[PDB]
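Engineer: Sending over a structure as structure tokens; questions will come in a sec.
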Amino acid sequence: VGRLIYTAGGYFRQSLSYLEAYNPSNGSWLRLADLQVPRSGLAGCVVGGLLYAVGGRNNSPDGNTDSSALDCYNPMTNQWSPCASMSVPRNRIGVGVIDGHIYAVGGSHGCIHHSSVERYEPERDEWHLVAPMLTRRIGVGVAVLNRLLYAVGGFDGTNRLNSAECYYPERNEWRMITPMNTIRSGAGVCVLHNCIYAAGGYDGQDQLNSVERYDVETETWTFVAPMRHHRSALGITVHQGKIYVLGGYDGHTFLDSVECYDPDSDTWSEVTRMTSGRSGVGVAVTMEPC
Amino acid sequence: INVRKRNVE
């Protein structure tokens, strides 16, 4: 196969423009073309072999500019291309892909906490708003299972949330699901087998090392083995049936730690370190550059 | 009431 874990942007003292790719097969890191604009609180995703960086903000010494940007990285060219901008800036965004379409979920613009959701069509290079969430959510976790979109936890500006909701695309409708056992803002949210996982995040007191998973058949959340490191604002992705969490913040350090969850053994292990500690990255998986 | 600590983006 030859797939890599791509980490784009993130935060250490200011927003970063780094694009770096980890190869699970050999433990190597490649530095690739920098983002055109520094970004943190962005999400990453892949459609048709292309890496997309969505939303976030540029938190610089001179400014905090919330991002409406969609930018596309082609591993074949090692080049970033601007795409159509979203309706609204969305810092601390959540993203998921259904049937080749990018869903942009919630996030902040200054003191505004979005419930709005919009869907990108890569071939037409267009965004359109779809039904808003039932809840204003920033730092929201998003994943896709069986062509249904899940929005998990976050922050409404008053309360960190344990709530979650599911979007039924054929009905353009959101419905609440069972809440998580734990309040989580800025958790890593991904799908593995028939479950939605929520790893780490921030409960309004501490960065979390707990991980819980939602079984879509049974509609329950169950804790699994905790991560070795407490982390908020972590990157997450799935590669060859294992969860990878990248960086984040433990209340003391910007982590370079990358941990890997094996669902067969219910254990986490340390598999590599990023080249530098950072939080708020976008992460996704695709083919290695040329 | 809650807190947040350092900046994370």
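We're sticking with Swiss-Prot numbering for chain A, so the shown stretch reads 324-613, in order.
Determined by X-ray crystallography, 1.8 Å, according to the entry header.
Including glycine, each Cβ sits where the backbone N, Cα and C put it.
Record note (Swiss-Prot) on the mutagenesis of A:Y334 to A: Impaired interaction with SQSTM1/p62. According to Swiss-Prot, the experimentally introduced change A:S363 to A is described as follows: Impaired interaction with SQSTM1/p62. The mutagenesis experiment A:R380 to A is recorded by Swiss-Prot, whose note states: Impaired interaction with SQSTM1/p62. Abolished interaction with SQSTM1/p62; when associated with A-415 and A-483. Record note (Swiss-Prot), mutagenesis A:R380 to M: Impaired interaction with NFE2L2/NRF2. The unchanged residue is displayed. Mutagenesis annotation in Swiss-Prot: A:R415 to A, described as Impaired interaction with SQSTM1/p62. Abolished interaction with SQSTM1/p62; when associated with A-380 and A-483; the structure shown retains the original residue. Among the mutagenesis results in Swiss-Prot, A:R483 to A has the note: Does not affect interaction with SQSTM1/p62. Abolished interaction with SQSTM1/p62; when associated with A-380 and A-415. The residue drawn here is the original one.
I would like each feature placed in context: is it buried or exposed, what are its neighbours, and how far apart are things?
Structural biologist: DSSP assigns A:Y334 (mutagenesis position) to a strand segment in the three-state reduction. Long-range Cβ neighbours of A:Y334 (mutagenesis position) (same chain, at least 6 residues apart, Cβ-Cβ under 8 Å): A:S363, A:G364, A:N382, A:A556, A:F577, A:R601, A:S602, A:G603.
DSSP gives A:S363 (mutagenesis position) a strand state. There are 27 other Cβ atoms within 10 Å of the Cβ belonging to A:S363 (mutagenesis position).
Sequence-distant contacts of A:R380 (mutagenesis position), defined as residues of its own chain at least six apart whose C-beta falls under 8 angstroms from its C-beta, comprise A:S338, A:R362, A:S363, A:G364, A:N387, A:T388, A:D389, A:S390, A:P412, A:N414.
DSSP classifies A:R380 (mutagenesis position) as strand under the three-state reduction.
Within 10 Å of the C-beta atom of A:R415 (mutagenesis position) sit 29 other C-beta atoms, taking all shown protein chains into account.
In this structure, A:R483 (mutagenesis position) is part of a beta strand by DSSP. Non-local contacts of A:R483 (mutagenesis position) by the CB criterion (under 8 A, 6+ apart in sequence, same chain) comprise A:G476, A:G477, A:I506, A:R507, A:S508, A:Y525, A:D526, A:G527.
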